[PDB]
Amino acid sequence: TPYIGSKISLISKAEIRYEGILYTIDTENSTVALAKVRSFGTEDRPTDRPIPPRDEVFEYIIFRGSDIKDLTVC
Amino acid sequence: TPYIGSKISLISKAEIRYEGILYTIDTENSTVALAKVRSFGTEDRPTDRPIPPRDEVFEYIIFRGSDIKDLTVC
Amino acid sequence: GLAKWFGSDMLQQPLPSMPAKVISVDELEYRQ
Amino acid sequence: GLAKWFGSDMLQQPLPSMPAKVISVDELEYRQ
């Protein structure tokens, strides 16, 4: 089960996977804030628009629940 | 002359005018942060894509110097 | 909605406030 | 570049740090 500050692996509906720290949640707007996030791209998930890993580290990335295909703790 | 916390009126290159408080500046990236900002639209500046005033108040809006057609204190 | 991914207890307890939404003039003018 | 709009003295003195860039997954995936 996830908690504040845990390491989250998050696959968006575009099959792109993100790793970041769970900073907080907004239950009203169903949004999720990750911190120190990196984009791993589409990896081995099939798609006609493949994305490779990006090096950049993002300060904050905000996801809606409807953006989330899958979410797991590391 | 402008200063931190002064009331800024800022016309973007799309002829859209913004009013906000000058929060700070980033000389390295030539970016400008306004706070409590409101969009006044194109008003009386001619254009084939007119914009009316929007009610919403934005927490922060970040402008580049190359986005700025004009900038004055109020 | 978010319950699909987060425990019941977590959605209940007090959470840290969201970071301030900081938008760029590019996105603001491009979208709406 | 910004000197066109701001005084020389202002560009010199210490300035408050920029707010944290908070991006949405929409913009991140849409652009690049």
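All residue numbers given for chain D refer to Swiss-Prot; the residues shown span 954-985 in order.
Method on record in the header is X-ray crystallography, 2.6 Å.
Cβ from N, Cα, C; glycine included.
In Swiss-Prot, a mutagenesis experiment is listed as D:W958 to A, annotated with the note Abolished interaction with LSM14A. Secondary structure at D:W958 (mutagenesis position), taken from DSSP and collapsed to helix, strand or coil, is coil. Taking a C-beta cut-off of under 8 angstroms and a sequence separation of 6 or more, D:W958 (mutagenesis position) has no same-chain neighbours.
Under the heading of mutagenesis, Swiss-Prot lists D:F959 to A and annotates it as follows: Abolished interaction with LSM14A. If you draw a 10 Å sphere around the CB of D:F959 (mutagenesis position), it holds 18 other CB atoms from the protein chains shown.
Where Swiss-Prot documents D:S961 to A as a mutagenesis experiment, the accompanying text is: Does not affect interaction with LSM14A. A C-beta separation below 8 Å, combined with a sequence spacing of at least six in one chain, links D:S961 (mutagenesis position) to none of the other residues.
Swiss-Prot documents D:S970 to A as a published mutagenesis change and attaches the note Does not affect interaction with LSM14A. For D:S970 (mutagenesis position), no same-chain residue that is 6 or more apart in sequence has a Cβ closer than 8 Å to its Cβ.
DSSP assigns D:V978 (mutagenesis position) to a helix in the three-state reduction. Here Swiss-Prot describes D:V978 to A as a published mutagenesis experiment; the accompanying note says: Abolished interaction with LSM14A.
Checking the mutagenesis positions D:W958, D:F959, D:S961, D:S970, D:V978 against chain B with a Cβ-Cβ cut-off under 8 Å leaves D:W958, D:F959, D:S970. With an 8 Å limit on C-beta distances, the mutagenesis positions from D:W958, D:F959, D:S961, D:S970, D:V978 that reach chain A are D:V978.
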